[PDB]
Every structure is written in C-alpha cells, then in structure tokens.
Amino acid sequence: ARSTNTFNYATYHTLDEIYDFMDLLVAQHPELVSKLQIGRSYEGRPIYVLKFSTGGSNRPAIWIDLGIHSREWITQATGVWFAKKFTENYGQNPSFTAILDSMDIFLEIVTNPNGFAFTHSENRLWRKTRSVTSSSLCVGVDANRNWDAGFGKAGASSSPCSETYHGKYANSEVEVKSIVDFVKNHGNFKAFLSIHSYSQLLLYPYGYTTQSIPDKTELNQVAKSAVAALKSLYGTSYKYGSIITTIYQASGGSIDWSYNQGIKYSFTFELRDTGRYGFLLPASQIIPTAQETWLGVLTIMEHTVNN
Ligand SMILES: *C[C@H](Cc1ccccc1)C(=O)O
Ligand SMILES: [Zn+2]
C-alpha cells in the first residue's frame, strides 16, 4: 500500500508488486539502501539488485540471490521479507549492525523476472528463463545449470524442452551473465548465497565433481552451525553437505562457479518443505520460513565477517 509497514508479507506477490515494494523501501531508508539495475531480462524487463550499505570503499560484500527458478515462490517472498528485516535490525541487533558496519549486502529478489511473470499468468510451475532464438519450439534454459563450472558435463540436459536444459554455451543467459559481470567487476565478494526450494538442504560445492574442495572442513562446520541455528525457532530439520554428495551430480550451478572465482563462502539453501507441498507452499508458511533462514544466513554472514 502506501508504506512497507503496511505491505502484506504473508501473501504471495506479483512482479509489479515486488518492484513497487523496492521503490518504497528505498524511499523510506535512502541512507541504507539503493536499487541498482544490473541488466535486462530476455524480454526486456529491468533486473534489479538492492544494495545495503552504510558507506565506505569497495567494501567486502555478501551476495544473495533468490528466485532463479521462478516457480519456487517461497524464495522471492523470503527475499522481500529479508529486505525489510535488514532495514529493521540495523541499529537494533548487535551482530547484524556489526556486519553492516563493515560489509555491504547485495540482494537480488527476482533473479528470473520473465519466468516469474510467466508463473503468474501462464504456468505456475514454469521454472526456466523465457529465452528463444534457437533450433527448437521449446523456450528457456535452466538458469542454475547455465554457469561456467563444469558446463555441459553430466548433471544437466542438452534437451531444449527439458526442465534442466543447460543452454547453448556457458553464461548464454542474460540473467546469468548480469550477475557474473557484476560480481566479477566488483572483485570483492566474500560470500555468494543462492536461495531455492524445496527439500530442506544446506549445500556447498561441488555439484559437478566428486573432488572435495580444499575448504571443506570449514564450510562443513559453517553449514553444521547454520543448520543448528535455523532449526532453533520451529524445529525445521535440514541436511547439509556437498551438492553432489547430498542431492545429485548437477553441472553448471552458481555456487560452483562462485567458489571457483575464489568466493569462499559459497552456499545454496533449498527451503521448505520436503515434498508435501513442494512448490506450492501455503502462504501461512512464508514468514515462518523467512524467520528461520534468517538465522542460518546470519550465521554464515557472521562467519564471513569474523573469518
Ligand atoms: C537447488 C538444486 C540443487 C543445486 C544446488 C546448487 C547447484 C546445483 C544444484 C537445483 O537443482 O538447483
Ligand atoms: Zn531451484
């Protein structure tokens, strides 16, 4: 409505509603947050990032992106809630004020604008981008199989109509390239988190290879504590481990590419639930879900600022 304070956070919103909300949030807290357009989607929709910052140099940053798979509605909704929480706790929660006084947070609420819009008017279960320009009748690419980390290897499909089709070449999707260029140009991101649904899992690299990352013992300990934190509010249980060891071999994922850029704290959360609702989580589960990942995400940020 006419305030983020009167915005309903326990209901699923449309693309316009989410873009509207960003403008109101900035309008209310211009000192702490600004909106940045990092590119345009296949269909020409602007792609935005909300940058939270108290100021400073090319400060160490924390990247978070939600909704790369459009049907996972619990994610873009969680992002909306996260944005408001960042403005509420600054100046209030000790640990969070510490992180924001030394680091910036970049939050991409609707990473896949076209697919999201499509889930609101055409197919609620659409999860890919909406790119065409190919030798097929089927459209789109699975934006989480499109990164340059083991691209084209076992773990993604080469079938255009496939829901996990990887695309013509690594980073062919503008939605993927928009993030890569922004993160690389910056050259100072210390954490890269991707948020999906469902199956309640905290993942770290890799997905495209059995090789164990050198930072495994640490990232494993970071995941272990993050899972314990999250579980504390309602008892929601997550399993954690490498992508390949605990979900499946998946190539061309964002966290493997990011970790390969040298961004150490690379993780992906697969939110609620484990299958009863899957993608159609009840609106009543939004704030509760948002509340708990906040604990697991804050743990990871705490580790990054301190380690
Ligand atoms: C979230 C789920 C598993 C995953 C995570 C990170 C990289 C690749 C795959 C997915 O299918 O996107
Ligand atoms: Zn997903």
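Chain A is numbered as in Swiss-Prot; the shown residues are, in order, 111-417.
The way this entry was determined, per its header, is X-ray crystallography, 1.6 Å.
Keep in mind that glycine also has a Cβ here, set from the backbone N, Cα and C atoms.
Among the features that Swiss-Prot reports, active site, proton donor/acceptor is placed at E380. Of all Cβ atoms in the shown protein chains, 21 besides its own fall within 10 Å of the Cβ of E380 (active site, proton donor/acceptor). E380 (active site, proton donor/acceptor) falls within a strand when secondary structure is assigned with DSSP.
Among the features that Swiss-Prot reports, Zn(2+) binding site is placed at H179, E182, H306. All protein chains considered, the CB of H179 (Zn(2+) binding site) has 24 other CB atoms within 10 Å.
When secondary structure is read from DSSP and collapsed to three states, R237 (substrate binding site) falls in the coil class. Sequence-distant neighbours of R237 (substrate binding site): residues of the same chain at least 6 apart with a C-beta under 8 Å from its C-beta are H179, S180, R181, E182, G225, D252, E273. Swiss-Prot lists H179, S180, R181, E182, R237, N254, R255, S307, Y308, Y358 with the feature substrate binding site, giving experimental evidence as the kind of evidence.
A natural variant is reported in Swiss-Prot for this position, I289 to V, and the note states: In allelic variant. Under DSSP, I289 (variant position) is assigned to a helix (H, G or I) in the three-state scheme. Long-range Cβ contacts of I289 (variant position) within its own chain (separation 6+, distance under 8 Å): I148, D175, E218, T221, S364.
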Cβ-Cβ distance under 8 Å to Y308 (substrate binding site), same chain, at least six residues away: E182, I184, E380, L381, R382, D383, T384, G385, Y387, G388, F389, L391
Alpha-carbon distance [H306 (Zn(2+) binding site); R255 (substrate binding site)] in Å: 13
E182 (Zn(2+) binding site) CB neighbourhood, other CB atoms within 10 A: 24
Distance-selected binding-site residues near ligand 2 (C-beta under 6 Å), from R237, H306, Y308: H306
Cβ contacts of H306 (Zn(2+) binding site) (under 8 Å, same chain, 6 or more positions away): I178, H179, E182, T185, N254, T378, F379, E380, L381
